[PDB]
Protein chains: 6
Amino acid sequence: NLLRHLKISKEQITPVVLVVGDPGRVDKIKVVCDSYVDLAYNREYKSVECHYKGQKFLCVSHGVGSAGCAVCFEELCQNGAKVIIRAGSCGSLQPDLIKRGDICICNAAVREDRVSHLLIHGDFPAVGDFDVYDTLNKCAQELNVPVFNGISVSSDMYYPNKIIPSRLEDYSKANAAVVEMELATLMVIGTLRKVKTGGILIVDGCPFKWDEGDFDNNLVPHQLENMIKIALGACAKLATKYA
Amino acid sequence: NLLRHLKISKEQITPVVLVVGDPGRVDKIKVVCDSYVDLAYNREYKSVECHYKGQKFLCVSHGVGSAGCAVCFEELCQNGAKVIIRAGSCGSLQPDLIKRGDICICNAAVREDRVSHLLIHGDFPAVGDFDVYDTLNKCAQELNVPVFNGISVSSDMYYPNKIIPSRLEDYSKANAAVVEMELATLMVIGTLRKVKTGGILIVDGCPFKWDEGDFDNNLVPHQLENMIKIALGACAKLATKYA
Amino acid sequence: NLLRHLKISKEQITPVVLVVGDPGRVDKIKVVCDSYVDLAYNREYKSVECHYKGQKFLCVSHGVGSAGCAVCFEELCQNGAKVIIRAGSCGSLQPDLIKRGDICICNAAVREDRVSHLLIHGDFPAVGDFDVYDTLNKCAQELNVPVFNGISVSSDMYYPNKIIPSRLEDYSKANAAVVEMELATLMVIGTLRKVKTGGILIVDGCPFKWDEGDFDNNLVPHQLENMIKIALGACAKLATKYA
Amino acid sequence: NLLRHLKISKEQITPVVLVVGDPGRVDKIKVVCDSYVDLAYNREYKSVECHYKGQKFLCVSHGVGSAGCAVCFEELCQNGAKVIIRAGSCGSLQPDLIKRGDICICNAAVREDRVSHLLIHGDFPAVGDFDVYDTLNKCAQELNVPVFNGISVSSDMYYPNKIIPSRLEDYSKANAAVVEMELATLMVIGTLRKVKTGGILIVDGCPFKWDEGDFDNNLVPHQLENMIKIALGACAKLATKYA
Amino acid sequence: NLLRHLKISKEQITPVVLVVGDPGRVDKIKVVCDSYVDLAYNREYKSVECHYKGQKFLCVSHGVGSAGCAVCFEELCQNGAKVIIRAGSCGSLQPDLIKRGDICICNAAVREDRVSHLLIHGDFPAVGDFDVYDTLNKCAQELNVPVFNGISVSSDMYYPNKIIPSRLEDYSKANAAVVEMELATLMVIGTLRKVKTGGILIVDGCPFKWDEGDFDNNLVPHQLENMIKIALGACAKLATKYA
Amino acid sequence: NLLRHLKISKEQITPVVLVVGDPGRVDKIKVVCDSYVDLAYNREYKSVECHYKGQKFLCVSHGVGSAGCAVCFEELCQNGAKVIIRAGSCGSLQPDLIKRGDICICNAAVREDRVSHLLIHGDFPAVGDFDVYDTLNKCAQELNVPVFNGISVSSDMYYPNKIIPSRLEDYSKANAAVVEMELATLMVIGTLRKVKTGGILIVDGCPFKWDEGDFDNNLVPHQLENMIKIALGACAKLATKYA
Ligand SMILES: CSC[C@H]1[NH2+][C@@H](c2c[nH]c3c(=O)[nH]cnc23)[C@H](O)[C@@H]1O
Ligand SMILES: CSC[C@H]1[NH2+][C@@H](c2c[nH]c3c(=O)[nH]cnc23)[C@H](O)[C@@H]1O
Ligand SMILES: CSC[C@H]1[NH2+][C@@H](c2c[nH]c3c(=O)[nH]cnc23)[C@H](O)[C@@H]1O
Ligand SMILES: CSC[C@H]1[NH2+][C@@H](c2c[nH]c3c(=O)[nH]cnc23)[C@H](O)[C@@H]1O
Ligand SMILES: CSC[C@H]1[NH2+][C@@H](c2c[nH]c3c(=O)[nH]cnc23)[C@H](O)[C@@H]1O
Ligand SMILES: CSC[C@H]1[NH2+][C@@H](c2c[nH]c3c(=O)[nH]cnc23)[C@H](O)[C@@H]1O
């Protein structure tokens, strides 16, 4: 019996799952694996079974935004998933240090969403599993891929208006490294559901400089590949522990 | 250039736009019109130009969740859209009155999201445009399609937990009619950017009884058809004026 | 027995009720009707039965402020009232477009009070009934009286301080049309008590320019008379339907 | 130069001012003084200069509710008033100890309004001036009138609904003595404007027992007489000091 | 049986207790009394039974901070204490009037802590007992020591950052007189536990001018002695009553 | 000059610091090190330079409560500290798995304080540094000391009351491991000041079973000894990175 919105069965769910926001990215990633098996595609949720380094793990798209990815995350977590790693893009909150193309492996996030709050009080931290976190950094090292580490601001607001000030600058001063829209939700759902989570992101611009055109419609080819290698490598290594 | 994430151009945006959640729903709607022209399909945002009753209007999918649909709505509102109508599914909060298949035309909504709050203080109301509301009702009447009218709870939480209590029962007692995940965001964004909004929904179950099987993976055919006719009819009438 | 604070019996309550802020305004209004019957006068709550176009409906003063009018509204809603229309004065939040004398028929409001929050969560919208809004607009048409439509900011703070910044500016940018002190409370109570509500206001100045003398201790003669015609006309139309 | 809503000049404002909720109560009080001079009556605000023991001080009605009384209090504080004492009715939050007829002199209050919050952060205390509190108690002492002392809950909600629970039971457990609707607002405005405030109240019932009829529409005559004696005595003594 | 953290038995607790922040201060106080008896010293909590003017009362240190002092206060309140007077240092929020070495007796405080909020809603006031307040002022008058009276801001943040603005300026404008870190917590716990509280503080600088070196590592010698005399004098007077 | 409250100079602060709550604890710790140098003891803040396994690092007591420890943490972070590890006691929030004497190395915390909120928005996470977390775990491993890992609830309330429900059960359900009073504050301050933090705690009871006598007057001897060895070992390892 398929999951309400992912449209896959519990038996099709592997212990390690790699989630991305763009359903089209799932097709781009499956092709770089040793082999793959398409499972389903419903709404913005595309699921494919990946095979990498003799290891097996799913790759599912969660779509844009916290409320949307929460549906995906909850279905994965409540049906077998043990490790969920989000791989996506992000904006730099430190323009003088982190730039387009750079990779950042995050261990925690700012809960600027609503669903995590509807799940647990705001004082609760949005934090990833440090073993998952460690696995990601090690894979990066072994591949000789320099990366940044830090906190990501997960905000439900992509396009700000001019009435209520955005908190991005505050968080930049607070030393948050990047900003995206799903990590915190994944992390909180993960801890509440005893699922190990992690996150690796690649910068595609800086929201502080969008007016000056500091935004790339497309990610830096070379680096996107490196990040995916890191991500796949990690999932493989982590999967080995449940095989 | 094209809209950053919708991947359509400014000149391709019609004054009137029909938005739905499932990108697949867009293809099912375009084939009911007299003719159409596929525009783009990026992530969960599928855009198509619809031709119905001599009128021209777009149909765009916004995806699941307030943060994701916010990306879609902002691009549309900041690039020419004058009227946006959301057509989707919802759950009944008045099970003894509103049942599966029933249709509800909502005039306002509960802002249980975060993005709208990041845009304007919570005391501000999520309310639709009367003209659009009235147009939708006048079309249902002409088609002899009975509908309900009321407030929708737009909540970011689809799958509740056992720690923090859901506010759905409170809102039911407060006389809210249904519950879905995007209307309040559409409304507030519309108001802030001077875009007229409206919404028509079809009940697919009751959240108070999911644990009892009250959920249709498939919507009621005739009802869904009648809702789309109303939706399409409403868009045609409004488009005429702007034409 | 009599309503605790209105000092009128339940049987003296008509399905349609017109409420104003100033108890003295009730006298100024009872005169222009065909005839009337004074019911009571307790504190700032003055009740009178009005006879207009062969229709019976009460006119009750509610006083200044959300907490005060809430007492009035609850006693009415819980004892027979089916429709309540507030007619009063307001300040303009769009000075370049809305000026002294202008009439605005509002469909929703900003809940900047406390009592509505003590009744239901802040995410809940303060929105009036569509028929009442429609009825009021049409009556304005019939009488060839140009009127604005929009959202009203209902704030418990009339005289601002210099420590905590007023939110009026924010709301003006958010496109709120006018500002008064009781509409949101009326709307929420009505929605909760299944009572259709509506509001029509006359501009007596702009709070952004009070330091410039932009305030009329006396409302515009013809304009006020016109608004009153509209209100009475609307009450008449609605009372007929309930008979 | 009349005050916008009180309709009196800054010249008619005495340093000490006695405020009551009911404009009718002002008349019942002025005739118990040596002499009086009616000043004005607008909306629910009736002003009268009271003469007592050779002392001159005003008695003004402020209406029901924090938002409404705030207009009164600001106009008075911003135009001369140096001392403001509120004399009114209240409900008992300690049914086994405080009953109908009993008098309570309050030194502080719970800010369950909105206007005090729009003026200053919530953490700020609603507290009366010790001097006024002390004089009121001493006057009660001299007249041999027993009285309670304690905290009053100033809540904007008089008639509660059944969705959001009331905080009255919580405050009763916290040892709040009484409940009314204007004291917290007077205290905060007083502190902010450098005006000494105080409040004396007579119990008319218990909200926990309204369903039992524990509410007297009429205040115990003798008790009310004694309270006003205490109030007028205090106003005279304080008036002397400011002479 | 000994209290968990104060390490004294319930029988050793006197009806009146003088509390100070620094355990070192306890020792400096006991020697100024007629005679004393050391009870215990655990963590930062030092207890000593003081004998003064033929009266008996304890002097206990509560440490720096609301959370830390709450532990001390609860153990005292839940085990026999009837009166608790805090004597400590503070910063001036009115640099034009209250200078270093000046003494302020406070009647209420701003609740900028967390513990009091975990105990009761924020709207509840942090207010001291009148009798204790009055006793402190009378002892000051008898000793011919001029003192200020006013509200204290009890803030958990001593060293502010540059991201979130400090509320001290707002409170100075709201007329708060001084700032320290434990009074509000004492007051709220006292009210809840029916224990009479008070506070007397000596100014050690002004947080608005720390960058100008406006801070005394050592309190004004004579002033500190004067304050302690007032403090001990008050405890003696209040202790007599329970004796 | 000296730090205002720690009373040590900037030059006396080592890059790595070990903080504990009880000042008496640093004397019990310094004695197990190779040698030490007492620096100062002011209020509840005792500082001693420890020499262990060829490295030098300070051991400083911070007292009970977040507000108090923030003073200590801020003085250290703004004056040279690069690594701060907290070693203290805690309560078990999972009494069926974590019992008296068990050791828990925490990587994140619940911000149930106030000071962290006065420094940065609540959505920000309280999370420790991975290097520190990893070092602590590796040291426990080397010493064959089993330990738990998890989130700690840092709450300013030690003794709850019966009015406002404690959120501990909620956090237990959310899978928080233990509860104490200072970790979250240390974490947030460190993230903001660019200082690496960590925490290791020994369980001395369970808040859910205090009434049934589930409290440890004294920490389990051999377990406390082991945790101290782990903490001292971690500090030395981290210190070498700055030697
Ligand atoms: C508008 S859809 C953008 C997606 N890409 C990520 C993202 C990249 N750059 C930025 C940025 O600058 N701000 C906020 N989100 C993103 C977010 O997590 C969304 O899933
Ligand atoms: C999680 S996918 C559900 C979508 N369908 C709508 C919906 C239908 N029924 C319900 C319900 O019972 N609760 C919340 N949302 C919905 C929402 O707007 C989402 O876009
Ligand atoms: C406080 S007395 C003013 C009354 N008239 C209305 C009003 C008119 N103009 C304004 C304004 O500029 N600000 C706030 N309220 C009003 C409010 O609803 C009150 O009942
Ligand atoms: C509804 S008008 C009641 C007025 N009398 C006072 C009052 C008396 N008894 C109670 C009670 O039980 N609850 C709340 N307010 C009051 C309040 O301060 C209002 O000005
Ligand atoms: C941070 S240690 C300072 C202690 N002395 C008091 C204090 C003196 N001056 C000030 C000030 O300017 N701001 C905040 N607290 C204090 C507080 O109540 C603490 O217990
Ligand atoms: C109030 S003395 C308790 C100290 N020991 C720690 C502690 C041990 N057990 C518990 C508990 O069950 N709840 C809260 N704190 C603690 C806290 O961090 C304080 O510094």
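Shown for chain D, in order and in Swiss-Prot numbering: 3-245.
Every residue gets a Cβ built from N, Cα and C, even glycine.
As written in Swiss-Prot, here are the features:
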MUTAGEN   D:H7 to F  23-fold decrease in catalytic efficiency for inosine as substrate. Slight decrease in catalytic efficiency for 5'-methylthioinosine as substrate
BINDING   D:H7, D:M183, D:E184  purine D-ribonucleoside binding site
BINDING   D:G23, D:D24, D:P25, D:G26, D:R27, D:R45, D:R88, D:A89, D:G90, D:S91  phosphate binding site
MUTAGEN   D:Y47 to A  790-fold decrease in catalytic efficiency for inosine as substrate. 4000-fold decrease in catalytic efficiency for 5'-methylthioinosine as substrate
MUTAGEN   D:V66 to F  40-fold decrease in catalytic efficiency with inosine as substrate. Loss of catalytic activity towards 5'-methylthioinosine
MUTAGEN   D:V66 to A  No effect on catalytic activity towards inosine. Slight increase in catalytic efficiency with 5'-methylthioinosine as substrate
MUTAGEN   D:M183 to L  17300-fold decrease in catalytic efficiency with inosine as substrate. Reduced affinity for DADMe-ImmG inhibitor
ACT_SITE  D:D206  active site, proton donor
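Structure coloured by features recorded in Swiss-Prot.
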residue : record                               : CB count, 10 Å
D:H7    : mutagenesis position                 : 19
D:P25   : phosphate binding site               : 22
D:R27   : phosphate binding site               : 20
D:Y47   : mutagenesis position                 : 26
D:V66   : mutagenesis position                 : 29
D:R88   : phosphate binding site               : 28
D:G90   : phosphate binding site               : 24
D:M183  : mutagenesis position                 : 30
D:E184  : purine D-ribonucleoside binding site : 31
D:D206  : active site, proton donor            : 21
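Close contacts with ligand 2, defined as a Cβ under 6 Å from any of its atoms, occur at none of the recorded positions D:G23, D:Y47, D:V66, D:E184. Secondary structure at D:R88 (phosphate binding site), taken from DSSP and collapsed to helix, strand or coil, is strand. When secondary structure is read from DSSP and collapsed to three states, D:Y47 (mutagenesis position) falls in the strand class.
Note: the CA-CA distance between D:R27 (phosphate binding site) and D:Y47 (mutagenesis position) rounds to 11 Å. On a Cα basis, D:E184 (purine D-ribonucleoside binding site) lies 18 Å away from D:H7 (mutagenesis position). On a Cα basis, D:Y47 (mutagenesis position) lies 15 Å away from D:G90 (phosphate binding site). Put simply, D:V66 is the one of the recorded positions D:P25, D:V66, D:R88 whose Cα lies nearest to the Cα of D:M183 (mutagenesis position). Note on proximity: among D:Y47, D:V66, D:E184, D:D206, the recorded positions of the record, the Cα nearest D:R88 (phosphate binding site) is that of D:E184.
Note on D:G23 (phosphate binding site): other Cβ atoms within 10 Å of its Cβ, all shown chains, come to 25. Proximity to D:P25 (phosphate binding site), judged by a C-alpha distance within 10 Å, picks out D:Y47 from the recorded positions D:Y47, D:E184, D:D206. According to DSSP, D:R27 (phosphate binding site) sits within a helical segment. In the three-state DSSP scheme, D:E184 (purine D-ribonucleoside binding site) falls into the coil class. Taking the C-alpha positions, the distance from D:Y47 (mutagenesis position) to D:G23 (phosphate binding site) comes to 9 Å.
For the pair D:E184 (purine D-ribonucleoside binding site) and D:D206 (active site, proton donor), the Cα-Cα distance reads 16 Å. Of all residue pairs in D:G23, D:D24, D:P25, D:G26, D:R27, D:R45, D:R88, D:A89, D:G90, D:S91, the annotated binders of phosphate, the farthest apart have Cα atoms separated by 21 Å.
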